[PDB]
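Presented below is the structure to which this report refers.
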Amino acid sequence: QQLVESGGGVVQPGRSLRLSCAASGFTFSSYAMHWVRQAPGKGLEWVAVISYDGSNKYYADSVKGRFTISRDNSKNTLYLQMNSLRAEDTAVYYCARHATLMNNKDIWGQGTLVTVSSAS
Amino acid sequence: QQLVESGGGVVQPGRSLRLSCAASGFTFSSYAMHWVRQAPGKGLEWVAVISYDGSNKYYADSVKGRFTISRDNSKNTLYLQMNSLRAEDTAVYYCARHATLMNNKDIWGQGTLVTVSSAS
Amino acid sequence: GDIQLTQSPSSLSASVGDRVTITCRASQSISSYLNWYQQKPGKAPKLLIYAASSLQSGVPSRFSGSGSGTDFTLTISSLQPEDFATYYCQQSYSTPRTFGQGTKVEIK
Amino acid sequence: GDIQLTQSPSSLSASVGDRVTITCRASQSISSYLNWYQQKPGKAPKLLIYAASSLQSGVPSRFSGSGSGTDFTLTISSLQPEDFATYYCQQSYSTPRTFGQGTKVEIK
Amino acid sequence: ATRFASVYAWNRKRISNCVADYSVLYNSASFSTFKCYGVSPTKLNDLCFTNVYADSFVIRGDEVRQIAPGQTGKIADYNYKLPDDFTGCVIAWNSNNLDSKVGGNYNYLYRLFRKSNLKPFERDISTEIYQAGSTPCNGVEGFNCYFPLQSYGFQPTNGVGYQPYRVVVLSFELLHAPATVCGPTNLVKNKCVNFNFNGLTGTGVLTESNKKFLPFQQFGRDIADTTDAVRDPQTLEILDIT
Amino acid sequence: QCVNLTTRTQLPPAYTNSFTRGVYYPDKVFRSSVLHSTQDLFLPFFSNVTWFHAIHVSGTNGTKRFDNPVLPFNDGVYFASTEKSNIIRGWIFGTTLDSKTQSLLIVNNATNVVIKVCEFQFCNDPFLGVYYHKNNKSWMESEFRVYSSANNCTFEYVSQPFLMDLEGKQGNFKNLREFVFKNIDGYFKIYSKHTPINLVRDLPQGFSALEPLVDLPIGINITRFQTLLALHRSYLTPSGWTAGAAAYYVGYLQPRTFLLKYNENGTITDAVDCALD
Ligand SMILES: *[C@@H]1O[C@H](CO)[C@@H](O[C@@H]2O[C@H](CO)[C@@H](O)[C@H](O)[C@H]2NC(C)=O)[C@H](O)[C@H]1NC(C)=O
């Protein structure tokens, strides 16, 4: 039913910041989950998947920074660590789901700002 | 695309002269067609319609001489016989079409002179 | 009876780059059923505006129509050296159709 | 390579009661795997159509999807004062997924 | 084909008594909007038809979403009508490099008005004047009445939404008539093999055999009404079955 | 077209006796020297066969009698003819012999048989007209002297000519030609044969095996028919029509159980009808 996100903030470039997003209402477990990016004034750009029902991780090669994705399924939560930062990634992120002709499960988080800059 | 006319000439008054006008490029068949008159120095005066898509013939009562109009649809041609002549009808005629808010099909013949006079 | 047209003025000797308003007035209230023609004397009448408010292929917006009811307007703008010819308005409201008497735009 | 999307037009300033056709074109032949989203700027993207031809709960048939292959169509009908926002199409054919650049329908 | 007509006079071609090449339909993959019904497009390769109707026309790149079984809009309202219960496939692609010409394409037409919605699969070539208001125009044009038909405006100066689609529609059926139009392994010699020939199925040892058929024949048989000898369809030869 | 010539010929149909006749192969299966038994539509042995003459000269001078009636199809139809000079081409098989139903028009066209299953308008006196095109000394065939309209057509096919000549034989063959027409289960199948006959008219004691030519997805019931003709024009002698002569054989099929003695090479000589005596 509901998705909550870890806190965004201002991080210096080259660093790492683990992204937590917990589910509620129905589990993460039976589904997949995604991350997308929205820069201000820019379109929604897909980032990376997670696939718990086997195990596989796909990343966008457009932003191929080894932003690692894995689970905490028993907390219905998902972790993607912001690795190899660069300033144009300063944006808001969303926890996502795609209706793949079968489901209607597209549920979106509230959105938190990741900021990549040396100036706080 | 193109309209051709029967030959004009000098005819004595009271006589008759069939007017032939053949189409080319697109058919007469799906459209209507008209005749108009231009005396030298005078405005363009409408003469008569043809309506093949049913069958109906309307004449100007200003020049109401039973100038009969009918078809040769399979040759894309149209026939209006000059009946009950009088000298002020000495003019050039045109094969015509009106854009009635729907089409843009106004195509005009080359123009031939009908002459009504006893002096050749 | 018939529907009378009123084309005014019936001539206007003009100059380069003008914006001539050739008016065609009507005896009845005609919705938009009025047209415009180009005729250099001896040519075929090349249609200019259809339904009194719409341009035509080959003819740019130097010509521009408007009006409805009784009042119809030929809006010639930026008058070109080829545009000096004998022009015409046109009803198609009822039968009989009548045309205007013509307006010869000509070089001053 | 990647699959390119083509969302056209990328904006359209509109009025009340319109019927706007926001087109999302595709670089490949995608079966039906395209979606649509509502986003007022700052909100969560509320899904509108799934599989490019099926409505969604809460969203009446004022929105209406169709198309397949390369050509996909957002059929907004009877345009409502709440429907003026920034919208998006969506592939799910291959990996990577891309989204359209967005189309902001806004009050004229 | 080189010349599709418009939608006011769309061409219809009854097709039967041949075989379907449904493979390269999917292998074409230059087609914009390609959808199907009845049962899945991968399934329709073999699931075959009594009598098909192939009818095609050319419409605009925006109005093609009107082409869907059971929708509204001008092409499905007055021009060409898919039925309430439909089977076939809508095949749609762009032909912008052919149809839309510089100097203007105005060959194509359509019907914009009629005094009722259109009955399914029935064209309308009747180009007479419809009288919207009560004032009778009676064949010639006039007031309250318009001309029925209108062109499209095609040039390559159009945007992508205004590009001409050559929509061909395939429609199918099933009757007391047989499947007259219908779509489509290396043979094993001197080795036990399951087999099918022309739908005839069994299991045996296929060999070369000198028994001599009459040409029209298919099977051989033995005293016991077993299938003793069959002829290879692709390369005519007399094959025993033991 | 629909030019009509009715004539004034009314006569008792001259009958005959098919001795051993009308035994086709009711399967593709190759069998060798076995006795096979099926109950199927056939023309039973020693049956009444209505010899019918499309054009008949009974001599005084001329007097060509055009009698060929529209004939019901009934259960099934058998056909036989000699016609050293072919005047026969095809048959009109149908139901209404008009529109509102399909039409079977198996016209050879005297090049490659063009089998037509369509909706036609058959005239009151249908037959194929033949004339001289005047170009390359050629004889065309006007096909609309049979039928006015051709439209709606459901099916079309072409094959090698079923009707075939040999000639050079000054008779002694007559090229006896038989065609069996059976309409079942969506497949109307055609059978054929060509046989020498030295007898003046009627049939010998020999067996005639007819292979199926084409098995066509038809799907119409045909309850009635008439044959087709090829006639021409002549010029001033004391419109031209009535070419040479014409007669043929017709009999109706019937379910019967036959004994098929297939020969080693797969060909049936002796057949025996169980419900004979
Ligand atoms: C064969 O065709 C004939 C049409 O000539 C059909 O025969 C008719 O059948 C109806 C019954 O529905 C009878 O009332 C008529 O009297 C019949 N007509 C004649 C001339 O006998 C018949 O139905 C068709 N057979 C099939 C299987 O369709």
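Swiss-Prot numbering applies to chain E: residues 344-527, 531-588, in that order.
This entry, so its header tells us, was determined using electron microscopy, 3.6 Å.
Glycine residues also receive a Cβ, built from the backbone N, Cα and C atoms like all the rest.
Here the residue is the original one, but Swiss-Prot notes a natural variant at this spot, E:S373 to P: In strain: Omicron/BA.1, Omicron/BA.2, Omicron/BA.2.12.1, Omicron/BA.2.75, Omicron/BA.4, Omicron/BA.5, Omicron/BQ.1.1, Omicron/XBB.1.5, Omicron/EG.5.1. Here Swiss-Prot notes a natural variant, E:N440 to K, with the remark: In strain: Omicron/BA.1, Omicron/BA.2, Omicron/BA.2.12.1, Omicron/BA.2.75, Omicron/BA.4, Omicron/BA.5, Omicron/BQ.1.1, Omicron/XBB.1.5, Omicron/EG.5.1. In Swiss-Prot, a published natural variant is listed as E:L452 to R, annotated In strain: Delta/B.1.617.2, Epsilon/B.1.427/B.1.429, Kappa/B.1.617.1, Lambda/C.37, 19B/501Y, Omicron/BA.4, Omicron/BA.5, Omicron/BQ.1.1; Contributes to cellular immunity evasion and increases infectivity. Natural variation at this site is recorded by Swiss-Prot as E:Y453 to F, annotated: In strain: B.1.1.298. For the naturally occurring variant E:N460 to K, Swiss-Prot gives the following note: In strain: Omicron/BA.2.75, Omicron/BQ.1.1, Omicron/XBB.1.5, Omicron/EG.5.1. Among the natural variants in Swiss-Prot is E:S477 to N, noted as: In strain: 20A.EU2, Iota/B.1.526, Omicron/BA.1, Omicron/BA.2, Omicron/BA.2.12.1, Omicron/BA.2.75, Omicron/BA.4, Omicron/BA.5, Omicron/BQ.1.1, Omicron/XBB.1.5, Omicron/EG.5.1. As a natural variant entry, E:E484 to K appears in Swiss-Prot alongside the note: In strain: Beta/B.1.351, Eta/B.1.525, Theta/P.3, Iota/B.1.526, B.1.1.318, Gamma/P.1, Zeta/P.2 and Mu/B.1.621; May enhance affinity to human ACE2 receptor. E:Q493 to Y appears in Swiss-Prot as a published mutagenesis result, with the remark: Reduced host ACE2-binding affinity in vitro. Here Swiss-Prot notes a natural variant, E:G496 to S, with the remark: In strain: Omicron/BA.1. In Swiss-Prot, a published natural variant is listed as E:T547 to K, annotated In strain: Omicron/BA.1.
E:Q493 (mutagenesis position) carries a strand DSSP state (E or B). Comparing E:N460 (variant position) with E:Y453 (variant position), their Cα atoms are 15 Å apart once rounded. Separating the Cα atoms of E:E484 (variant position) and E:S477 (variant position) is a whole-number distance of 14 Å. Note on E:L452 (variant position): other Cβ atoms within 10 Å of its Cβ, all shown chains, come to 21.
Ranked by how many other Cβ atoms sit within 10 Å of their Cβ, the recorded positions E:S373, E:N440, E:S477, E:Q493, E:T547 place E:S477 at the bottom. The variant positions shown are E:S373, E:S477, E:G496, E:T547; of these, the one with its CA atom nearest the CA of E:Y453 (variant position) is E:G496.
Long-range Cβ proximity for E:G496 (variant position), meaning a same-chain Cβ under 8 A and a gap of 6 or more residues, is found for E:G447, E:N448, E:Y449, E:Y505. Checked against E:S477 (variant position), the recorded positions E:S373, E:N440, E:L452, E:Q493, E:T547 differ in C-alpha distance, with E:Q493 being the nearest. Note on proximity: of the variant positions E:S373, E:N440, E:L452, E:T547, the one nearest E:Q493 (mutagenesis position) is E:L452, by Cα distance. Closest in space to E:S373 (variant position), of the variant positions given as E:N440, E:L452, E:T547, is E:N440, taking the CA atom of each residue. Listed recorded positions (E:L452, E:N460, E:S477, E:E484, E:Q493, E:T547) with a CB under 8 Å from any chain B CB: E:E484, E:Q493. Taking the C-alpha positions, the distance from E:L452 (variant position) to E:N440 (variant position) comes to 19 Å.
With respect to their backbone Cα atoms, E:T547 (variant position) and E:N440 (variant position) stand 51 Å from each other.
Less than 8 angstroms from a Cβ of chain C: among the recorded positions E:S373, E:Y453, E:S477, E:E484, E:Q493, E:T547, that describes E:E484.
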